[PDB]
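Worksheet for the structure shown next.
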Amino acid sequence: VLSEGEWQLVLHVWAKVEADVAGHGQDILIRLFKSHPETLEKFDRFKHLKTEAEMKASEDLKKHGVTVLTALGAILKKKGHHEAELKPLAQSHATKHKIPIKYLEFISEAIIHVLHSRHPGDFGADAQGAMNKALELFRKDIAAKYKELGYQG
Ligand code: HEM
């Protein structure tokens, strides 16, 4: 469980994410796609994009980056009590999108990278630690839904 201390750190950097969701959402998906190319193959919708410059020029990709960060933001502000929000999310990812839990680990890593680039003084070791925990709790609750459905672990 995150402490109320750790959540404060989490929601304090998230409030600045919210200052430019689109921006952050674009950087995050691009990092994920470049670092883990197989992840791009899960999107029929963005599969055509070949270069970083193309990804950057895609307004539709920018639009999906807000969709994603918007769903994450709502979960995070629930501080742990996110079951209604998480559920539909795990359902669609396991069963429609077929996204392995491992791929959820790579986007976490992408998020924590971008946050670090964008908000140094706001994302020290301590907040990095808190965000990592929040995303592990995310991963863990989603995993328990996947196993219940007969996907991944
Ligand atoms: C922070 C983790 C993530 C969050 C909060 C998130 C959120 C969303 C949401 C809200 C949607 C639209 C509604 C729905 O279908 O659920 C969506 C669509 C989707 N997500 Fe995620 N997602 C996450 C991670 C991933 C990852 C890692 C992948 C693949 C590598 C993935 C693949 C997709 C695909 C294929 C769609 C369908 C989009 C479309 O074609 O319109 N998601 N995601």
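What you see of chain A is 2-154, where the numbers are those given in Swiss-Prot.
Including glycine, each Cβ sits where the backbone N, Cα and C put it.
If you look up Swiss-Prot, you'll see 2-148 marked as domain 'Globin', on the strength of sequence analysis.
The annotation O2 binding site is assigned in Swiss-Prot to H65. Secondary structure at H65 (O2 binding site), taken from DSSP and collapsed to helix, strand or coil, is helix.
The nitrite binding site feature in Swiss-Prot is assigned to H65. Neighbours of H65 (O2 binding site), defined as other CB atoms within 10 A of its CB across all chains, total 16.
Under the DSSP three-state reduction, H94 (heme b binding site) is assigned to helix. Counting every protein chain shown, 20 other Cβ atoms lie within 10 Å of the Cβ of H94 (heme b binding site). Annotation source Swiss-Prot lists heme b binding site at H94.
There are 5 other CB atoms within 10 A of the CB of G122 (variant position), with all protein chains counted. Here the residue is the original one, while Swiss-Prot reports the natural variant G122 to A with the comment In metmyoglobin.
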